[PDB]
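Pasting a structure below so you can have a look.
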Amino acid sequence: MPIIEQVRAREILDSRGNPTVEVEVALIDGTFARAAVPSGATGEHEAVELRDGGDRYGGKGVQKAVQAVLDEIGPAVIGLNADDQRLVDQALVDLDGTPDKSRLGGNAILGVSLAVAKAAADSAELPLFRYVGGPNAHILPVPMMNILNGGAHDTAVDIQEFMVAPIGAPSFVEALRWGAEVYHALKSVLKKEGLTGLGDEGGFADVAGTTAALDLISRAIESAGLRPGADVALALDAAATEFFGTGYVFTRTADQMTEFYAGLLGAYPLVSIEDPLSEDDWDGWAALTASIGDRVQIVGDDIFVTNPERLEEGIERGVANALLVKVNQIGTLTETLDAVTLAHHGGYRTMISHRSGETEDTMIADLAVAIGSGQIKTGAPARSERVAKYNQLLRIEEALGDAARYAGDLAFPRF
Ligand SMILES: [Mg+2]
């Protein structure tokens, strides 16, 4: 059966080197799955990691979340069937007791949520992406690679994340190759120039501004042998609630900023702009929607905080046209898939994302295909807690045989 027998937890370290929560579920059929949770630390609206505090691991201890698993979650889940993800995830949700998943920790609750679905697919003999996404799920996603980290990670280049997106590629296999080829070209470009140590997501680091970034990457694309736009597009997370009394800096206002964007949108082949105009600045979103609505994809990172209540409002109130999907924000798979399915009933595009503190876990690879997002943001072809998702996506495409199809240009309609 898909009947949960054991649920044990471990304290392990993420890509930053900071404790997180590893959950090991045993199904009665014999299945034993691993799953790891990534902090990547924010907001009140996001779920609340149960961290230790104290001087152990600089307050970043996860012992309580672990003990929380073995003491309470484990016995609460043990004996149920993994194959009722909605029922397990609700059961986990209640047992906690709060809005913020504060009491049992969202790090511990997702960890249980995910180690279930892993076992619930190795039960059924379904690769994770098939099982969770059924069998029509065959869309290998455009890799949105964050080659250059920026302001908020020097606030000199105010943009946070500068992304290569190989929409032109005939396959995911090729799309991976381009990205790596071009990341390695930009290594070359910046090596020759004074500008090459790595950032938290494998992204490279002073800089003149937004234009310098673009100017740099355009050249890297050309240097790699690819044409910008047709082969490799470009995209960014501004994280504009880092620029911010009225707080735009890049000095600009929301409507004034929409023009800054409009400028970039004309010359540089932008496929998607992430978290422009703050998180709570609803007015800015409607103006940005009005201004660049159908020339660029506009995606909500911190605005929507992967929470359906806020995205509903944004969709109803017409903020953005696509959502960034962070599983650890929301805390459960079922709640996460609801996020996807709400947005897909509504028709916002999906972009499954990582966090800055990642693990060797590659579930986001499978998850992204299963939801057929057509887009995955999982970092530069560099740190292996980035690359392992990419390799995983190799294998899935391998697995899919002729069934596979690479989102590519139909990932982003506007170009
Ligand atoms: Mg961001």
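Every residue number used here counts from 1 along the chain in the order it is shown.
The header says X-ray crystallography, 2.9 Å.
Every residue, even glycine, has its Cβ placed from backbone N, Cα and C.
The active site, proton donor annotation in Swiss-Prot covers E201. The active site, proton acceptor annotation in Swiss-Prot covers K326 and rests on sequence analysis. Summarising the annotation, Swiss-Prot assigns Mg(2+) A binding site to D237, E274, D301 and lists experimental evidence as the type of evidence. Among the mutagenesis entries in Swiss-Prot is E161 to A (Swiss-Prot position 163), noted as: No 2-PG made. One entry in Swiss-Prot concerns the mutagenesis experiment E201 to A (Swiss-Prot position 204). Its note says: No 2-PG made. Listed in Swiss-Prot is the mutagenesis experiment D237 to A (Swiss-Prot position 241), annotated as follows: No 2-PG made.
A description of the local structural setting of each listed feature is requested, covering burial, neighbours and distances.
Within 10 Å of the C-beta of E201 (mutagenesis position) there are 26 other C-beta atoms, taking all protein chains into account.
Note on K326 (active site, proton acceptor): other Cβ atoms within 10 Å of its Cβ, all shown chains, come to 25.
Shown in sequence order, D237, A239, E274, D275, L324, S353 are the residues of the chain, 6+ apart in sequence, with a C-beta less than 8 angstroms from the C-beta of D301 (Mg(2+) A binding site).
Classification of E161 (mutagenesis position) by DSSP places it within a strand. Its Cβ taken as reference, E161 (mutagenesis position) is surrounded by 28 other Cβ atoms within 10 Å in the chains shown.
The secondary structure of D237 (mutagenesis position), as reduced to three states from DSSP, is extended strand.
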To the nearest whole angstrom, what is the C-alpha distance linking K326 (active site, proton acceptor) and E201 (mutagenesis position)?
15
Hey, for the Mg(2+) A site built from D237, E274, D301, who else sits with CB inside 8 A of the CB center?
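Other same-chain residues near the Mg(2+) A site: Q160, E161, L236, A238, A239, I273, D275, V299, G300, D302, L324.
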In whole Å, how far does the CA atom of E161 (mutagenesis position) lie from that of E201 (mutagenesis position)?
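Per the Cα atoms, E161 (mutagenesis position) and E201 (mutagenesis position) stand 10 Å apart.
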So the entry has no coordinates for 2 residues flanked by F244 and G245. How far apart are their C-alpha atoms in Å?
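With 2 residues missing, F244 and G245 have Cα atoms 8 Å apart.
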